[PDB]
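Note sheet for the following structure.
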Amino acid sequence: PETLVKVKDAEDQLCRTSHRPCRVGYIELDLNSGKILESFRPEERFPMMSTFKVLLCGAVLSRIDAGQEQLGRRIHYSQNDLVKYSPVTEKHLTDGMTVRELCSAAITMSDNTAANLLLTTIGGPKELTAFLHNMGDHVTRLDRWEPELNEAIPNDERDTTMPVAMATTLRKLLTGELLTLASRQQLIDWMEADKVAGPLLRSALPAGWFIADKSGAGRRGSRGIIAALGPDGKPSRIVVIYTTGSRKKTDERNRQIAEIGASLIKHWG
Ligand SMILES: [Zn+2]
């Protein structure tokens, strides 16, 4: 209960002053078994924001496994493709970027143009959704491209997941035979190399722990993170935290997620 008491306090704190739909969602799964250890609002919808980028790179790796795509395949793209927050892609207009490099940028740096270019490779948000459905996630859906997918219109289901659907999908991507081991290894390595989630779970993580994660931020207070983490330098659980609707500032939203993290670490067992 203690971490769930903390998630509820977090929600109470982030949503008291919201005067619009506002919630926090949380699940913790055992990575090996898939067992749900604890959850809060497990089947309610939250905007994915940049956490979709892990799923996207999943779809891409699936195509690589099927010999329909190559990690080394180079994409030269246009300035017209560049959208807000493109820290890596805007540096490679001349030389282009490989698929591998685009996934690295989309995951480790949350580069939006990298994500859109990867979406184009698979046929767009509806095709990502078709991929998800095909691997047993009949909940998660991507509908728009970057940046519009972050609109977070209260109770709009476009571009959303559920905590339990995301957690299970992440588990299947990282540990299933859905992907080849080579592909699963690369996916988790991109997540481990995440450079832009410092103020969330990583801020509560003891040294020596493993964490592979992907954060997201969007409109209307939306913020979240998906992670595989564990003590002694290997992952053993999946954690998914989302929130939407809060009017509190970024730093308070980050702090609340970090505190949920500090609690689940404290009560890890
Ligand atoms: Zn379906």
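Note that the numbers count up from 1, one per residue, in the order the chain is shown.
Structure method, as recorded: X-ray crystallography, 1.7 Å.
Cβ atoms here come from the backbone N, Cα and C positions, even for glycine.
What Swiss-Prot says about the natural variant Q13 to K (Swiss-Prot position 37) is this: In TEM-2, TEM-3, TEM-8, TEM-16 and TEM-24. Of all Cβ atoms in the shown protein chains, 17 besides its own fall within 10 Å of the Cβ of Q13 (variant position).
Feature annotation from Swiss-Prot assigns active site, acyl-ester intermediate to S50. Of all Cβ atoms in the shown protein chains, 28 besides its own fall within 10 Å of the Cβ of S50 (active site, acyl-ester intermediate).
Quoting Swiss-Prot on the natural variant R144 to H (Swiss-Prot position 162): In TEM-6 and TEM-16. Every protein chain considered, the tally of other Cβ atoms within 10 Å of the Cβ of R144 (variant position) stands at 14. Taken residue by residue with DSSP, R144 (variant position) is part of neither helix nor strand, so it is coil.
Among the sequence features in Swiss-Prot, the natural variant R144 to S (Swiss-Prot position 162) is noted as follows: In TEM-5, TEM-8 and TEM-24.
What Swiss-Prot lists as active site, proton acceptor is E148. The Cβ of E148 (active site, proton acceptor) lies under 8 Å from no Cβ of any same-chain residue at least six residues away in sequence.
The feature substrate binding site is assigned by Swiss-Prot to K214, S215, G216. In this structure, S215 (substrate binding site) is part of a beta strand by DSSP. Close to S215 (substrate binding site) in the fold, though at least 6 residues off in sequence, lie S50, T51, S110, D194, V196, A197, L200, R223, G224, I225, each with a CB less than 8 Å from its CB.
Counting only residues at least six positions away in the same chain, the Cβ atoms of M49, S50, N150, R223, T250 sit under 8 Å from the Cβ of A217 (variant position). What Swiss-Prot says about the natural variant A217 to T (Swiss-Prot position 235) is this: In TEM-5 and TEM-24.
For the natural variant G218 to S (Swiss-Prot position 236), the note given in Swiss-Prot is In TEM-3, TEM-4 and TEM-8.
Remark: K214 (substrate binding site) has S50, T51, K53, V54, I107, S110, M191, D194, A197, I225, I226, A227 as non-local neighbours, by Cβ distance under 8 Å and separation of at least 6 in sequence. Distance noted between the C-alpha atoms of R144 (variant position) and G218 (variant position) is 13 Å.
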